[PDB]
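Q: Pasting in a structure now, in structure tokens, and then I'll have a few things to ask.
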Amino acid sequence: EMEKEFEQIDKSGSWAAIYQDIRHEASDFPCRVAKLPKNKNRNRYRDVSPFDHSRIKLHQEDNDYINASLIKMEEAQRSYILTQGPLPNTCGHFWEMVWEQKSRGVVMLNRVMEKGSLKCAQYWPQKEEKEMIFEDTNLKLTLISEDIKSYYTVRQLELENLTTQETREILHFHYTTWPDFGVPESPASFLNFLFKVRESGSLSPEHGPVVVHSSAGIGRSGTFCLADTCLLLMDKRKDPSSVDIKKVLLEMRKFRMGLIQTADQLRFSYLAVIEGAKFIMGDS
Ligand SMILES: [Cl-]
Ligand SMILES: [Cl-]
Ligand SMILES: [Cl-]
Ligand SMILES: [Cl-]
Ligand SMILES: [Cl-]
Ligand SMILES: [Mg+2]
């Protein structure tokens, strides 16, 4: 019914109303830790906080707080860490989380600067010879390689725990062609980017959850996980047409508030899961 509904909703013009309905029905759990006075500067927005139940804790004694949630989808058998776009003061925390949660990939869907606005801190080194050292979390990050394609860029970064000198390779998947405003006209490059992230094995049970982060203004980390989880479901269930994107989204929203930030992203999501289920069906 995916396309049937899409068409009805699109024809009747009820996207904002359908999106609003999800906002009203979405889970509401406490974010006590996120709201503590000491963590005011660790949050980009007071309106996007991690629920206490699913928040990612840093293994620091001082303050274990970071604005990030573990989204665990049982049926799809996929975990993701959804976090806000790093802040200038939270980059060491961000990588500390990447390190501690043993993540293999970091997924980014914004450019650091869009239309003259800073969307998130420059949290990774853009130059191989200029590595970054986060002294608060005692970690070093070095750009190792960088493969730049049309719609996206994959980078190999090296994360080093200066305490132990242990090093790890993190894949940075940077989708760079997301429009300044609105959602992409076509879910083509988005889906390709997703299939590429999947191919790296970064979403594999063998690693910690992939970290997908948001960006200032209207974030889009949610689309990536929603589309990805939906496809997994269509491919795993007997009846692929039994996959309810709205229900899946509500399920994810039980782990982090606000996933899918606008009606357009919800529509774009319907779209991407549709075309994508097409590929994974016709090709795969
Ligand atoms: Cl920022
Ligand atoms: Cl939008
Ligand atoms: Cl953000
Ligand atoms: Cl989101
Ligand atoms: Cl919302
Ligand atoms: Mg150079």
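Numbering of chain A is taken from Swiss-Prot, so the residues present carry the numbers 2-285, in order.
Quick check of the header: X-ray crystallography, 2.1 Å.
For all residues, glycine too, the Cβ spot is worked out from N, Cα and C.
Pasting the relevant annotations from Swiss-Prot:
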type: MUTAGEN; residues: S50 to A or D; note: No phosphorylation
type: MUTAGEN; residues: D181 to A; note: Substrate-trapping mutant
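On this model, are these features tucked inside or out on the surface, and what's nearby?
A: When Cβ atoms from all protein chains are considered, those within 10 Å of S50 (mutagenesis position) total 22, not counting its own.
In sequence order, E115, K116 are the residues near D181 (mutagenesis position), counting only same-chain partners six or more apart with C-beta under 8 A.
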Q: What three-state class does DSSP give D181 (mutagenesis position)?
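A: DSSP assigns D181 (mutagenesis position) to coil.
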